[PDB]
Each structure stands twice: as structure tokens, then as C-alpha cells.
Amino acid sequence: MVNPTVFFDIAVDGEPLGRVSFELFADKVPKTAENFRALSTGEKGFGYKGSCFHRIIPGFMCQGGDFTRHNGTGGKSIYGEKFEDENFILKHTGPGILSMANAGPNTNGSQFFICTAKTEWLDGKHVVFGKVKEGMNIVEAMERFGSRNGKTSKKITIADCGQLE
Ligand SMILES: CCOC(=O)CNC(=O)N(Cc1ccc(N)cc1)Cc1nnn(C)n1
């Protein structure tokens with residue numbers, strides 16, 4: 001009836017940077033929304049707290065949520081290792097879009113990316129499920145620690161996370 005809101009408190013080499021919050025589009029993509037919500041609260045016994053943004057590419061996107069292998073090869077959903085693409089109603093319209101990373105059709109786990117540009121060519125293959133609500137300036141700050149090949153110049157971590165309200 002109202003979409004939930006979750007936050008991440010970001011750190012750079014252990015030092016506090018700021019907080020980003022996200023509206024999750026539970027109205028349109030409820031299953032995909034609930035996965036990210038629950039990984040953010042940690043209520044299933046695992047999740048995003050302490051994990052890193054392993055791949056950041058300025059002018060493209062910030063990617064993380066690989067909490068098992070910390071490098072883009074791991075993660076798992078609250079539903080099993082993988083779950084299906086729920087739908088593609090929502091599109092990659094611009095900076096701040098929150099979207100699922102994947103390795104093929106119906107291979108969603110826990111990895112996600114926040115867009116820092118319009119990424120139209122991802123439409124219909126990555127499930128869009130939320131957007132940055134507060135702290136797009138902190139996402140832009142994060143982005144400056146990326147590189148063309150995605151390697152970060154300092155360690156970008158989710159020091160804390162959970163649900164607002
Ligand atoms: C713009 C979003 O791009 C993608 O989702 C494409 N694949 C990955 O990023 N994966 C592959 C992948 C993604 C999700 C899951 N669940 C498994 C594998 C993770 C990754 N990160 N850095 N590298 C080199 N690969």
C-alpha cells in the first residue's frame with residue numbers, strides 16, 4: 001500500500017561517507033523488492049551488512065551485493081541460489097535506478113547495481129525494482145572511487161543497512 005524504504009550507510013576504507021536510501025517498487029515487482037528488503041534487514045540470517053561495492057564504473061553504474069565471494073561471482077537470494085526474472089515493467093530511465101545484476105535469464109541472486117546514467121540497453125534483461133530516494137550525492141561520491149575497468153581505488157562497504165519506518 002506504500003512501498004518500503006531501505007538504507008545503506010556507506011564507508012570508504014572504513015571511514016563513514018554517508019547514507020543512501022531506496023524506494024523499493026513492491027507495487028510492481030513485489031518478489032524482487034522483498035528479496036532486497038530482507039537482505040538489507042538481515043532478517044533471514046544473511047544479507048548485505050558488511051559487504052562491498054566490487055565494481056564501480058563512472059558514468060555507468062555502482063554494483064555490489066556479492067556477500068559470499070566479494071568479487072561478482074557470488075551471492076544468493078532469500079529464495080535459493082537464484083530466482084526468476086519477475087517482470088520488466090520498469091525501465092532504466094536515468095541516474096538512481098536500482099536494478100538486479102544477473103548472469104543470464106532467470107539468474108537473479110543478491111547482486112544489484114545503481115545506475116549513474118541512463119542504461120536503456122539493459123531494458124528487458126535486468127529487472128528494475130527501486131530507485132535512490134535520498135543520498136544520490138553519496139552515490140556520486142562513491143562513483144569517484146571507481147575506474148574504467150570497475151576496480152575501486154579504496155574499499156567501498158556497506159557498514160550498516162536496514163529498513164526505514
Ligand atoms: C550492469 C549489470 O551487469 C551484470 O549484471 C552482468 N554480470 C555481472 O555483472 N556479474 C555476473 C553475475 C551477476 C549476478 C549474479 N547473481 C551472478 C553473476 C557480476 C560481475 N561483477 N563484476 N563482474 C566482472 N561480473
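Easy rule for this one: first residue shown is 1, then count along the chain.
This deposition comes from X-ray crystallography, 1.7 Å.
Every residue, even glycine, has its Cβ placed from backbone N, Cα and C.
Swiss-Prot has this to say about the protein:
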type: DOMAIN; residues: 7-163; note: domain 'PPIase cyclophilin-type'
type: MUTAGEN; residues: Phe60 to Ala; note: Loss of ability to stimulate MAPK/ERK phosphorylation
type: MUTAGEN; residues: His70 to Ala; note: No effect on peptidyl-prolyl cis-trans isomerase activity. Reduced interaction with BSG/CD147 and ability to induce leukocyte chemotaxis
type: MUTAGEN; residues: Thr107 to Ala; note: No effect on peptidyl-prolyl cis-trans isomerase activity. Reduced interaction with BSG/CD147 and ability to induce leukocyte chemotaxis
type: MUTAGEN; residues: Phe113 to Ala; note: Reduced ability to stimulate MAPK/ERK phosphorylation
type: MUTAGEN; residues: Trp121 to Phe; note: 75-fold decrease of sensitivity to CsA
type: MUTAGEN; residues: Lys125 to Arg; note: Loss of acetylation and interaction with TARDBP
If you check the mutagenesis positions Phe60, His70, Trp121, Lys125 one by one, which have a CB less than 6 Å away from any atom of ligand 1? none
Taking all protein chains shown into account, the Cβ-based neighbour count within 10 Å for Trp121 (mutagenesis position) is 9
Would you count the other C-beta atoms found within 10 angstroms of the C-beta of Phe113 (mutagenesis position) for me? 24
For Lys125 (mutagenesis position), which residues of its chain lie six or more apart in sequence with Cβ-Cβ distance below 8 Å? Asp85, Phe88, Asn102
Closest to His70 (mutagenesis position): which of the mutagenesis positions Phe60, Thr107, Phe113, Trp121, going by Cα position? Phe113
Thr107 (mutagenesis position): tally of other CB atoms within 10 A of its CB: 15
In the three-state DSSP scheme, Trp121 (mutagenesis position) belongs to helix
Of the mutagenesis positions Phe60, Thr107, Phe113, which one sits closest to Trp121 (mutagenesis position) when you measure Cα to Cα? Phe60
Spatial separation of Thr107 (mutagenesis position) from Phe113 (mutagenesis position) - C-alpha basis, Å: 15
For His70 (mutagenesis position), the number of neighbouring Cβ atoms whose distance to its own Cβ is within 10 Å equals 15
Only counting partners 6 or more residues apart, tell me which same-chain residues put their Cβ under 8 Å from the Cβ of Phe60 (mutagenesis position). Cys115, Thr116, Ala117, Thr119
